[PDB]
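Undergrad: Pasting in a structure now, in C-alpha cells, and then I'll have a few things to ask.
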Amino acid sequence: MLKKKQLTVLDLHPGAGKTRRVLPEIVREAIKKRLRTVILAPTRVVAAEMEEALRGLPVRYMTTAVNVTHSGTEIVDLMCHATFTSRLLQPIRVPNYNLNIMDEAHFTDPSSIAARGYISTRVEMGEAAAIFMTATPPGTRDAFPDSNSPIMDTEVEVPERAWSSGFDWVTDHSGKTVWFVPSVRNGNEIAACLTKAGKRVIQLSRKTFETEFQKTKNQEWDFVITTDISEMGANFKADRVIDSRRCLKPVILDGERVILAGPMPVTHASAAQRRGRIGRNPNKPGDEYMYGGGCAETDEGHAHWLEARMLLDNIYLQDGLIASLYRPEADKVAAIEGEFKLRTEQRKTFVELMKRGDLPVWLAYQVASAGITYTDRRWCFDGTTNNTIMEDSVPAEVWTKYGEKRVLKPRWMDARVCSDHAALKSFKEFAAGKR
Ligand SMILES: Cn1cc(C(F)(F)F)nc1[C@@H]1CCCNC1
C-alpha cells in the first residue's frame, strides 16, 4: 500500500492492533523505502501510546506529550491532527510528505476534517500516498463492529439527570464503568449523583483530558464520566460502557450565530467507538454495553464541516487551487470551494484568533472577515441585547483593558464560548484584552 497516488483505509475493528502492531510495520517499510512520513495522532494521549509502540525507531516527535531527544536523522515526523493543520495555516513551511498516516481518521473536529481533505487532494493529484486508520471510516452505518471478546449489548433507558429511584442496575455494579454523556454540564450532575451514593468518580472532557485521564491509571475508580473525547483512542481497564447515545451539535443559524443543538443522537461511528472501549481483552468475555437511544446521521449540517472548509480555503496548495474535503464526507456541507478565502492581512488575523485567541473557527472567521485586528475587542461588547452572555442567570461582566466594567454582549454569538464555566472564563479573559 506504500505506492504513490493511493489512499488506503485500514478499517480493522477496535482493539485489532492498528496502533501497536500495524503502525510499527508501516513505519519500518517507510524508513526502508526512504519515504518522508507524517504520523498524525488525534490527542497527546494517543501520541504518548504511539511513542511506546514505536520505541527505538527513528521518529521525530513534534509534540510536548513525549520527552525524547531527537538525533536529527529522522525522516518520520509525529504530530497531532491540529498541529498539522495549524502549521499548514501558518507561514511555516510544511514538508511535502510522500506518506501521510492518520490514526483515528474518524475524528470530526474541524482541523481533523481539514487534514483529511488536504491529504486526500494531494493523493487525488498523484503527489502522495496515504493511510487512514479507523474502525469506523467516514460513511459507516455499523454501530456494533467485531471485538476481541464477545460483548453483551443491552438497549435500556439511561438516566440523563440525577435520580432517586428506577435505575438499580446502574449502582448495583461491582466493576468499572465508562459513561458517555452529551456535555460537561450533564456529566457534572450525573457525577454528583453517583458521588452522593458513595461512588468514586473521575470526569473527562476536551479541556481537562490530559490531567484527569492520568487519574484512571494512578488511582482506583468506580465510574468515569466522559464526553465524546474518549472516542479517540482512550483506553480503560473497564467492564461496562453506559452510553446515553446523545451528543451536542453546533449549528449555524441564518449564517449569523452558532447554537449547541440537542442533545441529539450520535452517529453510528461514534456509537461503535463508545462501545469499542470494552470487549478488548480476549480473556474477559461478557463486558457490557448499555445504550439509551438510536443512531442518526447528525454529522449532516454540523458546523465542523463548514469550519473545515473555512480552514482549507485559507491553506496554500498550488497557486489558486484549493483542497476539497475527503469525498465520503464532502456532502455534509453545502459549500463552494474558495468562498471563505481571505486576503493576506485578514487571514493572518483569522490564524491568530484561533491559535492565540482560542476562539472557534466560525467565530474567528466572522471577526477576521469584518476587517477587525486581533487586539481590537470592541466587538465583544457591541452586539444586540439578545447576544448578552448570561452567567448564573445574570449578565456576565468583565473589566475591559480601558478599566471600565461592561456587559459581555458579542456582535457574533457562538454558544461554544460560554457552554461551561471554563469556556466562559476563557472568553472573559479574551474580552478583557488579557491574551
Ligand atoms: C475605546 N474603547 C474600546 C473599548 C472596549 F474595551 F470595549 F473594546 N471600550 C472603549 C471605551 C469607550 C468609552 C470610553 N472608555 C473607553
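For chain A, we keep the numbers from Swiss-Prot: what you see runs 1681-2115, in order.
Note that Cβ sites are derived from N, Cα and C of the backbone, with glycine treated the same way.
Take a look at what Swiss-Prot says about it:
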type    : residues                                               : note
BINDING : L1692, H1693, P1694, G1695, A1696, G1697, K1698, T1699 : ATP binding site
DOMAIN  : 1830-2009                                              : domain 'Helicase C-terminal'
MUTAGEN : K1887 to R                                             : Diminished RNA-unwinding capabilities
Undergrad: So which other residues, same chain and not among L1692, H1693, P1694, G1695, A1696, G1697, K1698, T1699, have a Cβ within 8 Å of the centroid of the Cβ atoms at the ATP site?
TA: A1815
Undergrad: 10 Å Cβ neighbour count around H1693 (ATP binding site)?
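TA: Taking every protein chain into account, the count is 17.
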Undergrad: Quiz question: given the recorded positions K1698, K1887, which has the greatest number of C-beta atoms lying within 10 angstroms of its own C-beta?
TA: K1698
Undergrad: In the structure shown, with every protein chain counted, which of the binding-site residues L1692, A1696 has the densest set of Cβ atoms within 10 angstroms of its Cβ?
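TA: The most densely surrounded of these binding-site residues is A1696.
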Undergrad: Which residues does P1694 (ATP binding site) neighbour through Cβ under 8 Å, counting only same-chain ones at least six apart?
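TA: Once residues fewer than 6 apart are set aside, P1694 (ATP binding site) is near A1815, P1825, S1827, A1952, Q1953, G1956, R1960.
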Undergrad: With every protein chain in view, how many other Cβ atoms are within 10 Å of the Cβ of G1695 (ATP binding site)?
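TA: Result for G1695 (ATP binding site): 20 other Cβ atoms within 10 Å.
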Undergrad: Note down the number of other Cβ atoms within 10 Å of the Cβ of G1697 (ATP binding site), including every protein chain shown.
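TA: Other Cβ atoms found within 10 Å: 12.
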Undergrad: List the Cα distance (Å, whole number) between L1692 (ATP binding site) and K1887 (mutagenesis position).
TA: 29
Undergrad: Using C-alpha atoms only, work out the spacing between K1887 (mutagenesis position) and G1697 (ATP binding site) and round it to an integer in Å.
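TA: On Cα coordinates alone, these residues lie 28 Å apart.
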